[PDB]
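Participant: Here it is, the structure in full.
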Amino acid sequence: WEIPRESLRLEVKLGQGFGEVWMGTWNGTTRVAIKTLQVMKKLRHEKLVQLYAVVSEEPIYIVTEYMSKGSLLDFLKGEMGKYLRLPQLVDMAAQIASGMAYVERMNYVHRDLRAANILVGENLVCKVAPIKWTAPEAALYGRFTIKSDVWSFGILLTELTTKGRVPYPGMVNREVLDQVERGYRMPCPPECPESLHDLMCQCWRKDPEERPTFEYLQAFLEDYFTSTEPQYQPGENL
Ligand SMILES: COc1ccc(-c2nn(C3CCC3)c3ncnc(N)c23)cc1OC
């Protein structure tokens, strides 16, 4: 996994803050993402951003596949938001579901699944790479599980369907926590089918063991326009 420092060229800054992320070149021939300051060495999946190489002595360098559109959150908010429509958004949701199903199967917990933590490439490829996105049992008692990730996935569906807005518009953290424990849940967002809001509701069940698996979510999302909304019609935004 270890590569020589002189094999890397750092071209453009992409982000900063703990360290930075650059776009660059590996071995003079490969566009890569470079980040400066073991799970990533074990995990492998087409919907998981792929580690390429490391420089493991301070100053440390992490080298992964390049994702050309930046974060899903940035992508949704930018020039592309205006044009995404439910079939695109449902498709991206399904890809992430697929990523998380691999994580499910491998026995890992992600713990911070949300749009800022997903990357987007060419051709709408999406890949896996604070109260408001967190399941109550996780936020309150540190019970982080795949089931709390499923909760976050529910919140990400709303980010997808509102094209990147903050969940719980106008409420502050303390307000979200209090309200959600009292049984509040986000209503159906404008022009988004009730059947998809119902999936969100399934992710936000109080009993973490009653929430759907990712394998279930992936299959539902892949099949959505044949099995669930065979008669869908694009509207003004979705
Ligand atoms: C855990 O390691 C990383 C996680 C995310 C990114 C990453 N971050 N970024 C941008 C910085 C804000 C999103 C990327 N852009 C394109 N491709 C990428 N792979 C990235 C880079 C990483 O290392 C190269």
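Chain A uses Swiss-Prot numbers throughout; the residues present, in order, are 260-276, 278-297, 312-403, 425-533.
Yeah, the Cβs are placed from backbone N, Cα and C, and that goes for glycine too.
Marked as active site, proton acceptor by Swiss-Prot: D386. Among the mutagenesis experiments that Swiss-Prot reports, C498 to A is described with the note: Significant reduction in S-nitrosylation. Swiss-Prot gives this note for the published mutagenesis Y527 to F: Constitutively active.
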Participant: To the nearest angstrom, what is the straight-line distance from the CA atom of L297 to the CA atom of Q312, with 14 residues unmodelled in between?
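Facilitator: So the two residues bracketing the gap are 16 Å apart at Cα.
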Participant: Measure the gap spanned by 21 unmodelled residues: take the Cα of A403 and the Cα of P425 and state their separation in Å as a whole number.
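Facilitator: A straight Cα-Cα distance of 17 Å links the two sides of the gap.
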Participant: Taking just the CA atoms, what is the gap between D386 (active site, proton acceptor) and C498 (mutagenesis position) in Å?
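Facilitator: Their Cα atoms are separated by 15 Å.
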Participant: How many Å lie between the Cα of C498 (mutagenesis position) and the Cα of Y527 (mutagenesis position)?
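Facilitator: Their Cα atoms are separated by 23 Å.
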Participant: So how many other Cβ atoms are close to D386 (active site, proton acceptor), meaning within 10 Å of its Cβ?
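Facilitator: Summing over all protein chains shown, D386 (active site, proton acceptor) has 13 other Cβ atoms within 10 Å.
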Participant: To which of the mutagenesis positions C498, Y527 does the lowest count of other Cβ atoms within 10 Å belong?
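Facilitator: Fewest other Cβ atoms within 10 Å, among the mutagenesis positions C498, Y527, is found for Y527.
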